[PDB]
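Q: This is the structure I have questions about; it appears just below.
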There are 2 protein chains.
Amino acid sequence: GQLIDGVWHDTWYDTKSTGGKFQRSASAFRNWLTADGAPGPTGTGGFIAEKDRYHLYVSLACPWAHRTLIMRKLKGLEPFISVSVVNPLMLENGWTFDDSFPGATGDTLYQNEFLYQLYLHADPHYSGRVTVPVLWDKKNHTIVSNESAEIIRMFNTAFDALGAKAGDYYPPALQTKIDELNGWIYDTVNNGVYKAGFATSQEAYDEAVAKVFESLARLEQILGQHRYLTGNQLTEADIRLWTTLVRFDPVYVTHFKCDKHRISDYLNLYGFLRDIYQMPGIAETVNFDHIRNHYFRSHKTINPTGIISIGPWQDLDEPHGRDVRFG
Amino acid sequence: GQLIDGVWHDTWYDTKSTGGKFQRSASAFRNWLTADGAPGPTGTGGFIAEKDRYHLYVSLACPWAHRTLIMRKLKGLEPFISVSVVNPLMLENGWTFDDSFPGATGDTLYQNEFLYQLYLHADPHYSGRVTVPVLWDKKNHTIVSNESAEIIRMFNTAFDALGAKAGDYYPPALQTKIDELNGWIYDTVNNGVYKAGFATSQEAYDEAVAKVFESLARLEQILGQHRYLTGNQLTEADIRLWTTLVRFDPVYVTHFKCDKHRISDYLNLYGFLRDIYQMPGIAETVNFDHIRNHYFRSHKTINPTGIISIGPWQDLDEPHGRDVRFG
Ligand SMILES: CC1=C(SC[C@H](NC(=O)CC[C@H](N)C(=O)O)C(=O)NCC(=O)O)C(=O)c2ccccc2C1=O
Ligand SMILES: CC1=C(SC[C@H](NC(=O)CC[C@H](N)C(=O)O)C(=O)NCC(=O)O)C(=O)c2ccccc2C1=O
């Protein structure tokens, strides 16, 4: 599933990467949207924050797109950023504006039917992956960003003066601590579960899966000491941990065979999971149907049957007391 | 894949229709070992219980085979019954005498290569599945029985005058309850994990896995009232349930997608599991290396990578108190 020099290549990708790692737009969509329209640290201006200009294209299944939705909720960005939700099933073409599936909405702007359409509608000679989430500029018809880690930093502050809800999920004091955390939590866990669930060899799988539980144990301990990863405050590290956690019992445990312990077995990790979940307007950003149809039904490499498991038992509404406990 | 009128048939079993519920060989081997050599209810006579004559061919991974090993220990039949353990791994020619794998012993009698050869040595023109366990008559060079449910009833009485340990696992007073439990357990549970695992449609899976957890729940009430399924007496219905229980967290949970609850989440089922496991002599009949290699690696249909999940944590040695709670 890549788009090469403007044409879709289903999965006929391909017959030897002949020089190689592609290419000049392996991320040419890394602009920032800004309070004043100035350029961010990469990319170009003038993406100034304002209402009725911006649009988020996402899956409800993807942990990477899910952080942008969480952020849009916590920051009160609903009146600023309207949303389209691709179909959960990622087959031959890639993400799909296939409606039908409850909560998949079609490309509700320019009703394409492929996410690679939209990426071309903004570079028709584009060479690279066709990913969610996509931060889209209704005005200049292109892609501000398709990088979830940055889109969430835009949301963190770019709208503050236009009346976003209060909250700074990357405050200077903690940016160091947050950055170290984002780092290992990405290797060992955000990525850890995909590495394990897509292992080729058994020694690869043991490798990944062992790392996954070595980090679960280490995080169980930190959470642990204080309500969240860095202490008493919610930060973007927590939200990024969280998008993986909420998927772990319903999917990564049986489907990616990370099956040594369920999250609901750790006191603190499970407490954390329920804590963030119960924050207001966070539950509605969680769709288990898209989560489970997507992973079970799309990864025929791994689950030839497309049979979706009954799924580990869990009640995320169970009061957690992490607000009392801490600190 | 089957044996067809004498020849080993890898997969293609065989000419689809044109014959024939498989087959004049379904007629199975269903003789009885009896104390006096009279025939049982099926087959012929002349299988008199006696030392040095009879042999058991098992897999250590299968729960049908496991039954006959448990019954062999509880009844103290080791002096009369020697054992060969196929190899865990069901390649293209079903069960195999490959002894590379620890605990896999090769054909301790006839050093054939393949279990199906044993069936051929007892029958040039055999046509049926080639299963474990096999109860082998060294003297006549044929198969007494390849039916685990009957084999254990023969172990339960046939050697009673030759020094078998006292013990009836199917006493006349409990038979009608045992026959009901057996029926319900084999359908929804010993077999239920298989119907769910190898379902083909979401729907057939949904129905199978539902019935599993619904039976587990009822078994959990039952085992909350007394040590064993029918009271304080251990019976063949317990043994039959237990050999599926013991495989459940290591394999069926993840490999057959019977997730939702692990056995170790049930107070009573999990106590019951540890209770039987810890009986003098039982623990040695359990081999997780075989159990887990067999299911993960042999079922390429269902687990293509043939990777063996790290597996749900459990510790069966921990004290259970069911000797005393009751009852
Ligand atoms: C993530 C992930 C997927 S599905 C979700 C995915 N998310 C990302 O994009 C991560 C970075 C991102 N740009 C940002 O930080 O926002 C996407 O939307 N699609 C992929 C595609 O179509 O290329 C997969 O299916 C797979 C399969 C095999 C190995 C690894 C993988 C693998 O690692
Ligand atoms: C049972 C069972 C198996 S497990 C291994 C099987 N054992 C028996 O069934 C016992 C024979 C007798 N009835 C008993 O009471 O002992 C045998 O050794 N081999 C099967 C073969 O090689 O054909 C399986 O693997 C499978 C797979 C797919 C669908 C159903 C099934 C399915 O139903």
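The residues of chain A that appear here are 2-328 by Swiss-Prot count, in order.
This entry, so its header tells us, was determined using X-ray crystallography, 2.6 Å.
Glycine is treated like the rest: Cβ placed from N, Cα and C.
Not my notes, these are from Swiss-Prot:
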- A:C63: active site, nucleophile (ACT_SITE)
- A:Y195: active site, proton donor/acceptor (ACT_SITE)
- A:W96, A:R130, A:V131, A:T132, A:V133, A:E148, A:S149: glutathione binding site (BINDING)
- A:172-296: domain 'GST C-terminal' (DOMAIN)
- A:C63 to A: Loss of GS-hydroquinone reductase activity (MUTAGEN)
- A:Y195 to F: 46-fold reduction in GS-hydroquinone reductase activity (MUTAGEN)
- A:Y253 to F: 55-fold reduction in GS-hydroquinone reductase activity (MUTAGEN)
- A:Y296 to F: 22-fold reduction in GS-hydroquinone reductase activity (MUTAGEN)
Q: With the Cβ under 6 Å from ligand 1 as the test, give me the qualifying entries from the recorded positions A:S149, A:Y253, A:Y296.
A: A:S149
Q: How many helix, strand and coil residues does the domain 'GST C-terminal' (A:172-296) contain under DSSP?
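A: For that range the per-state counts are 91 helix, 0 strand, 34 coil.
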Q: Measure from the CA atom of A:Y195 (mutagenesis position) to the CA atom of A:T132 (glutathione binding site) and give the result in Å, rounded to a whole number.
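A: Between the Cα atoms of A:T132 (glutathione binding site) and A:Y195 (mutagenesis position), the distance comes to 16 Å.
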Q: Does anything in the same chain, at least 6 positions from A:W96 (glutathione binding site), have a Cβ under 8 Å from its Cβ, and if so what?
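A: Listed in sequence order, they are A:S60, A:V87, A:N88, A:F115, A:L116, A:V131, A:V133.
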Q: Please list residues from the chain of A:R130 (glutathione binding site) whose Cβ is under 8 angstroms from its Cβ, counting only those at least six apart in sequence.
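A: Expected: A:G2, A:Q3, A:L4.
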Q: Does DSSP put A:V131 (glutathione binding site) in a helix, in a strand, or in coil?
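A: DSSP assigns A:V131 (glutathione binding site) to coil.
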Q: Taking the Cβ of A:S149 (glutathione binding site) as the centre, how many other Cβ atoms fall within a 10 Å radius?
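A: For A:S149 (glutathione binding site), the count of other Cβ atoms within 10 Å is 23.
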Q: Work out how many Å separate A:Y296 (mutagenesis position) and A:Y253 (mutagenesis position) at their Cα atoms, rounded off.
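A: Taking the Cα atoms only, A:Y296 (mutagenesis position) lies 9 Å from A:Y253 (mutagenesis position).
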Q: Look at each of the recorded positions, A:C63, A:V131, and point out the one with the fewest other Cβ atoms around it within 10 Å.
A: A:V131
Q: Please give the greatest C-alpha separation between any two of the glutathione-binding residues A:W96, A:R130, A:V131, A:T132, A:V133, A:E148, A:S149, in angstrom, as a whole number.
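A: So the maximum pairwise Cα distance among the glutathione binders is 16 Å.
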Q: Just to be sure I understand: of A:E148, A:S149, A:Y195, which recorded positions have a C-alpha no more than 10 angstroms from the C-alpha of A:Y253 (mutagenesis position)?
A: A:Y195
Q: Given A:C63 (mutagenesis position) and A:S149 (glutathione binding site), what distance in Å do their CA atoms have, once rounded to a whole number?
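A: Computed Cα spacing between A:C63 (mutagenesis position) and A:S149 (glutathione binding site) is 11 Å.
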Q: Let's check the environment of A:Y296 (mutagenesis position): how many other CB atoms sit within 10 Å of its CB?
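A: Counting Cβ neighbours of A:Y296 (mutagenesis position) within 10 Å gives 24.
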Q: List every residue in the same chain as A:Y195 (mutagenesis position), at least 6 positions away in sequence, whose Cβ is under 8 Å from its Cβ.
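A: Counting only residues 6 or more apart in sequence, the Cβ neighbours of A:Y195 (mutagenesis position) under 8 Å are A:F257.
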Q: I'd like to know which of the binding-site residues A:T132, A:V133 has the most other Cβ atoms within 10 Å of its Cβ.
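A: Counting Cβ neighbours within 10 Å, the top one is A:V133.
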Q: Would you identify the secondary structure of A:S149 (glutathione binding site) according to DSSP, in three states?
A: helix
Q: What's the number of neighbouring CB atoms sitting within 10 A of the CB on A:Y253 (mutagenesis position)?
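A: Excluding its own Cβ, A:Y253 (mutagenesis position) sees 25 Cβ atoms within 10 Å.
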